[PDB]
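Have a look at the structure below, then the notes.
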Amino acid sequence: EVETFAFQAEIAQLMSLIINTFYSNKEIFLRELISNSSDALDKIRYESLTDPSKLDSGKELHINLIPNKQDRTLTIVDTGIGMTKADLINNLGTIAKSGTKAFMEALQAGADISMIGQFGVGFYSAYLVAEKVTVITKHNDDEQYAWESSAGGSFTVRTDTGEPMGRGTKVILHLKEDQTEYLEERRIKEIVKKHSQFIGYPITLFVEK
Ligand SMILES: NC(=O)c1cccc2ccc[o+]c12
């Protein structure tokens, strides 16, 4: 059972700007997604201090980067707090509306797309390199869900029957045909070292078979 939703107009406008604007410094997408993972890991870690049972779904707090040239996907996996169905459908986009407006005004005043994370809407920078983004997520208080969008104004949400995750979030980037450099080990290593060197969780870059 697949539900289809419309993005808020302001978020659809943000995604169109990210897709259409000429901007060569695309590599910052990875910093933004790793930052989001780090925030999600901080959240479950903090909550576990007053309720240790929140880690019954997995004690390890980490980030994995998994390239797959056969599928042309780059997957960012974390074992953070995860997202509820309400987060996916409504809560995150509601918060993003104000950050989007501020980001838009900053761009008109001379900011550039690399500053997107300072406005809290860094997730959407995934569309600098991905034609489709799939998010698999599991929060302790909800079921495992798959969110997906190829932009164009709509996204889908369905219950996920795949491999159970325990807890956390998997962001699967279906890369554009000309963005396959982000599947190369040396390129990902370079980007992580440049932009994400002090993240406080182990980042494992998987090797292709
Ligand atoms: N906005 C976000 O920070 C975000 C992060 C991860 C997955 C998502 C899925 C749908 C909407 O937002 C998100």
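Chain A is numbered as in Swiss-Prot; shown residues: 16-224, in order.
Going by what the header records, the deposited coordinates were determined by X-ray crystallography, 1.5 Å.
Placement of Cβ uses the backbone N, Cα and C atoms for every residue, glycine included.
Among the mutagenesis results in Swiss-Prot, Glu47 to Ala has the note: Strong ATP-binding. Strong interaction with HSF1, HIF1A, ERBB2, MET, KEAP1 and RHOBTB2. No effect on interaction with TSC1. The residue drawn here is the original one. A helical conformation is recorded for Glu47 (mutagenesis position) in the three-state DSSP classification.
Among the mutagenesis experiments that Swiss-Prot reports, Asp93 to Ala is described with the note: Impaired ATP-binding. Strong interaction with HIF1A, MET, KEAP1 and RHOBTB2. Loss of interaction with HSF1 and ERBB2. Los of interaction with TSC1. In this structure, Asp93 (mutagenesis position) is part of a beta strand by DSSP.
A simple way to gauge crowding: the CB of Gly97 (mutagenesis position) has 25 other CB atoms within 10 angstroms, across all the protein chains here. Swiss-Prot documents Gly97 to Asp as a published mutagenesis change and attaches the note Abolishes ATPase activity.
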Between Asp93 (mutagenesis position) and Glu47 (mutagenesis position): CA-CA distance (Å): 13
Lowest local Cβ density (other Cβ within 10 Å) among mutagenesis positions: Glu47, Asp93: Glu47
